[PDB]
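Worksheet: one structure, shown below.
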Amino acid sequence: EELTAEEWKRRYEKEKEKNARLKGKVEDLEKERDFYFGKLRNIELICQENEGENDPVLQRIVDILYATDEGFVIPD
Amino acid sequence: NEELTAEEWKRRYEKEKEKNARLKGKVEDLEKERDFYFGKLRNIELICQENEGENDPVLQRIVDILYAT
């Protein structure tokens, strides 16, 4: 059956509310993502600062830092 | 005049639906990135904990990073 103006309006409004919620969620996740990335960069800096120490535990941390999303350690 | 027609509301609905499909893609991408970085930090925290019986100051700075708000 063919929808009325009111029925399309209700669908539009439902989507608009959804849109506001998604914007809030994407902005929250963006913030948390950058937060964690900043931590990781700071830890990378601490490691580099202490690289003249050839510490194996620091090397384990570096390997965690450089693991790809496929699970392989590739520096940079 | 002032009231929108069925076709005009339909158009707005379709445009908003398309926007929401895009935002859902972005949410899921960001969720994956977030989990990726969070998992690295949890791994690093573990390495620091395994090694706390060293009183290494540098590990303490890393832990300070980990717990900063």
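Just so you know, the numbers here start at 1 and follow the chain as drawn.
How was it done? The header gives X-ray crystallography, 1.9 Å.
From the backbone N, Cα and C atoms, a Cβ is placed for every residue, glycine too.
Per Swiss-Prot, these features apply:
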- A:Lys39 to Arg (Swiss-Prot position 220): Abolished acetylation by KAT2B/PCAF, impairing kinetochore-microtubule interactions during mitosis (MUTAGEN)
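Counted within 10 Å of its Cβ, the other Cβ atoms near A:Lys39 (mutagenesis position) come to 20, all protein chains included. According to its DSSP assignment, A:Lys39 (mutagenesis position) is helical.
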